[PDB]
Amino acid sequence: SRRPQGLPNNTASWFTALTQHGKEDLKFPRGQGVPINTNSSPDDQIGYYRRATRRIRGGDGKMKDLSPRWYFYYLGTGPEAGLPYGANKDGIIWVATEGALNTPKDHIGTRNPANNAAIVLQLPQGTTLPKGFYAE
């Protein structure tokens, strides 16, 4: 309750967060993945989505769970910057566009939406949206 830490780590999204409206862990087909940025080539299109869960008081027994959301982060950036791409961790998924490099995207950076509006999560055609997840 004293000296609160609003930012747990490098929490800065380039894109919007994708909410979960279904019982899916969020997955993307091979060749598809991280949202495309026309200011970036597919080479740098490699990243991961991190599940965010919040709990708030509502129930009179347990503190009701708040609707979760998933944030996308580029490899080498984000709160899990030191987390390897081929790292097995629950709550994280791996996505990559063909031609992706298993290298960090320090060049892209970890821009924060506070400075400017985040990129509307746009995905290329041929992508499969998991039930409960919609790209918008």
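Don't overthink the numbers, they just go from 1 along the chain as shown.
Method on record in the header is solid-state NMR.
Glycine is treated like the rest: Cβ placed from N, Cα and C.
Marked as RNA binding site by Swiss-Prot on the basis of experimental evidence: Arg54, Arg69, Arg111. Annotated domain 'CoV N NTD' per Swiss-Prot: 10-136, in sequence order. Experimental mutagenesis at this site is recorded by Swiss-Prot as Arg30 to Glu (Swiss-Prot position 68), annotated: No effect on RNA-binding. Looking at Swiss-Prot, you'll find the mutagenesis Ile56 to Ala (Swiss-Prot position 94) noted as follows: Partial loss of RNA-binding. Quoted from Swiss-Prot for the published mutagenesis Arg69 to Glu (Swiss-Prot position 107): Complete loss of RNA-binding. Here the residue is the original one, while Swiss-Prot reports the published mutagenesis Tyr71 to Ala (Swiss-Prot position 109) with the comment Significant decrease of RNA binding capacity. One mutagenesis experiment named in Swiss-Prot is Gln125 to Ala (Swiss-Prot position 163), and its note says Partial loss of RNA-binding. Under its mutagenesis annotations, Swiss-Prot gives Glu136 to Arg (Swiss-Prot position 174) the following note: Significant increase of RNA-binding. According to Swiss-Prot, the natural variant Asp25 to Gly (Swiss-Prot position 63) carries this note: In strain: Delta/B.1.617.2. Listed in Swiss-Prot is the natural variant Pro42 to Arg (Swiss-Prot position 80), annotated as follows: In strain: Gamma/P.1. Record note (Swiss-Prot), natural variant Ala81 to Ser (Swiss-Prot position 119): In strain: Zeta/P.2. The unchanged residue is displayed. Among the natural variants in Swiss-Prot, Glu98 to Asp (Swiss-Prot position 136) has the note: In strain: Omicron/BQ.1.1. The residue drawn here is the original one.
Packing around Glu98 (variant position) is summarised by its Cβ count: 11 other Cβ atoms lie within 10 angstroms of its Cβ, all protein chains included.
Here the Cα atom of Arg54 (RNA binding site) is found 33 Å from that of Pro42 (variant position). Long-range neighbours of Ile56 (mutagenesis position) (same chain, six or more residues apart, CB within less than 8 Å of its CB): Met63, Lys64, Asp65, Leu66. All protein chains shown were included, and the count of other CB atoms within 10 Å of the CB of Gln125 (mutagenesis position) stands at 5.
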